[PDB]
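Visitor: Take a look at this one; I'll ask things after.
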Number of protein chains: 2
Amino acid sequence: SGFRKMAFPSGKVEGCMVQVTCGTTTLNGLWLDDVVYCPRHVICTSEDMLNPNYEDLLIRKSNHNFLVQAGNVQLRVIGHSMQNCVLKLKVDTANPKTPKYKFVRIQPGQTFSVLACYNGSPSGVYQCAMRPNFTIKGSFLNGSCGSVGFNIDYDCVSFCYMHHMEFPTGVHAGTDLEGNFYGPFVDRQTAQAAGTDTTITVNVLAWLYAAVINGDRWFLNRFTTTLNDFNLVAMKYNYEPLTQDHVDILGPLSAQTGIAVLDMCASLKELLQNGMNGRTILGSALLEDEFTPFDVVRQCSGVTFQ
Amino acid sequence: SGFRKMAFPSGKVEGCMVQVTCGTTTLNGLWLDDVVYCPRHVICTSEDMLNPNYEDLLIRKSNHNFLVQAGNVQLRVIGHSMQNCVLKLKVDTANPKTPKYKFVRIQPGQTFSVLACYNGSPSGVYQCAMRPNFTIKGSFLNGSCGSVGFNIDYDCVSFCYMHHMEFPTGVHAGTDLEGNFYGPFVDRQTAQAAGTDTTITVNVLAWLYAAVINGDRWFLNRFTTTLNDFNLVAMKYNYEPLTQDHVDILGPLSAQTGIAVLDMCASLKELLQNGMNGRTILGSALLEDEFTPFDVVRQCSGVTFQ
Ligand SMILES: *C(=N)[C@H](C[C@@H]1CCNC1=O)NC(=O)[C@@H]1[C@@H]2[C@H](CN1C(=O)[C@@H](NC(=O)C(F)(F)F)C(C)(C)C)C2(C)C
Ligand SMILES: *C(=N)[C@H](C[C@@H]1CCNC1=O)NC(=O)[C@@H]1[C@@H]2[C@H](CN1C(=O)[C@@H](NC(=O)C(F)(F)F)C(C)(C)C)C2(C)C
């Protein structure tokens, strides 16, 4: 028992990080087979990033202008192209440590692990959620761009995020591995509007199930509710609507604990209307929404990866 | 910016995990050079663990009774010995992925990353603190024993923890890599007394500095205090005494932010006496004590590892 914020093991991704330098700008790249993927603003000077024309800047670059280093070994760049907001550098050497992998675009509310890197070297690993407003609350410093987010399925690494930028309130934004931004953002140093964020209801419910599995059961009440009535109450507290798809995804946790999803919704409704009365759930004094139903299952049932 | 619970990258440790089976009991082992380290209760049946005589049980085992698997490859055991609560299995093959490493015994209040494993395979990574009562609040299921805790310094893995047992309130206990337990515990399935836990004061202060570095500054007051006067107040709230050694360790964060350690102590004192008035610090509604001063520095300054 016990329940912690848990990341995927990072080793398979560690084997793919390199550093990419163009002129005087250095950031991280992801080396898979004979291609290195990295954020396109590696080609910018500081002045360029206030209003860059990326197509124009790349025109004046040739292959040899990109210094790619995998450890102390330089990887010769033999081609390059730009795909939305990422650059793809073809190199003369395939990465022998390339894992089985896919590029996926995750949905809001879904979680992933981030391997935060500087100069091509890993610094740490943490877990994040894609917020409903398509930001993430990460931890990133200068030089972190090209750090990736991922999930693991047995032996397959699903890469879902590459880091590009920080809005001055500690809110982070980036792209999938095809270079398309999550959310209505662009890779330019200028002020930009994000949507109001909301609470990921299905994840809160998953975490309440984790609490029950771990013996923290005080908030369970004797009532049920309808899905409509719960959603009306949750709207007022800036919670996302709970859909039948969400109810179906919660089925394994409901079956394991013997608590109907709508009964847990009745317990959450009381918590929203009355507060926690100074109490904690799984050590937290707030309702936690960055654990998915699968996160709870893989932690509480010990799923491993090859 | 941003501040998250961050683990060390786990790849170097992933390369060292194997599974160890003796009879019908299977758990994890740590394979370094030509030695596999694992908890000694791998030699027990379920009945044995209620009151085991480990020396007696090991007498009747020979090398061939230990099945060690590194992936799908069996490692031939060619010798064995027991060191306190860990077994050491000599194998005929040195692990080619052995990193630079040390075995260290950490002090209470110090943190480490745990790579939770089942059947020799990694499931996830999370960060833990050695509590003042020598327990940890981990997340561990059946088969997790032999999972290790560690810190990383550039390229050197400092192994500090191997997991052995859970007390029925989700409290975990284990040994250093010489098999000596942290705390007054033994590897027997019987009820055992742990000390009252306390709050790690120097870590709370480190986390308040992390808050200031990230722009969360509302709790800073205009007062200072003496070390004596602060410790008198913190005693009442079950906080560990703050020592001059602690004050010295906080120096880098104090210098970076320009807030004297005793001035931060004055701010913490007000928080203890008055509460947070419904407010959060770095997203938390409680004071957090599982970040060390070094944890804050390595996250907020982007220290990497080879
Ligand atoms: C990549 N190495 C960095 C990661 C940043 C650095 C500080 N925290 C992070 O996450 N990415 C950048 O520096 C990008 C990059 C130009 C400027 N930038 C920003 O993140 C800036 N933010 C924005 O411009 C805003 F607000 F629109 F998001 C900055 C003010 C420097 C934090 C480009 C090409 C967007
Ligand atoms: C190693 N694979 C497991 C890890 C346990 C399993 C559940 N959560 C964990 O952390 N270690 C054990 O099963 C050890 C082992 C016998 C029994 N045991 C326990 O952890 C038990 N706890 C205690 O006996 C207590 F309370 F004293 F800590 C159990 C009740 C099964 C949780 C031995 C040899 C101690």
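Sequence positions for chain B are given in Swiss-Prot numbering; the residues included correspond to 3264-3569, in order.
Note that Cβ sites are derived from N, Cα and C of the backbone, with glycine treated the same way.
For B:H3304, B:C3408, the entry in Swiss-Prot reads active site, for 3CL-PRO activity, with the evidence type experimental evidence. In Swiss-Prot, a natural variant is listed as B:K3353 to R, annotated with the note In strain: Beta/B.1.351. Natural variation at this site is recorded by Swiss-Prot as B:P3395 to H, annotated: In strain: Omicron/BA.1, Omicron/BA.2, Omicron/BA.2.12.1, Omicron/BA.2.75, Omicron/BA.4, Omicron/BA.5, Omicron/BQ.1.1, Omicron/XBB.1.5, Omicron/EG.5.1. Recorded in Swiss-Prot as a natural variant, B:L3468 to V carries the remark: In strain: Zeta/P.2.
Please go over these features one by one and say how buried each is and what sits next to it.
Guide: DSSP assigns B:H3304 (active site, for 3CL-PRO activity) to a helical segment in the three-state reduction.
Cβ environment of B:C3408 (active site, for 3CL-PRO activity): B:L3290, B:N3291, B:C3301, B:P3302, B:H3304, B:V3305, B:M3425, B:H3426, B:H3427, B:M3428 lie under 8 Å away, each six or more residues apart in the same chain. For the recorded site, B:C3408 (active site, for 3CL-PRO activity), the DSSP three-state label reads coil.
Under DSSP, B:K3353 (variant position) is assigned to a strand (E or B) in the three-state scheme. Sequence-distant neighbours of B:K3353 (variant position) (same chain, 6+ residues apart, CB-CB distance under 8 A): B:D3297, B:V3298, B:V3340, B:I3341, B:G3342, B:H3343.
Counting only same-chain residues six or more apart in sequence, the Cβ atoms lying under 8 angstroms from the Cβ of B:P3395 (variant position) belong to B:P3371, B:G3372, B:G3458, B:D3460, B:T3461, B:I3463, B:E3503.
With a 10 A radius on its CB, B:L3468 (variant position) counts 27 other CB atoms from all the protein chains.
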Visitor: If the criterion is a C-beta within less than 6 angstroms of any ligand 2 atom, which of the variant positions B:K3353, B:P3395, B:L3468 pass it? List them in sequence order.
Guide: none
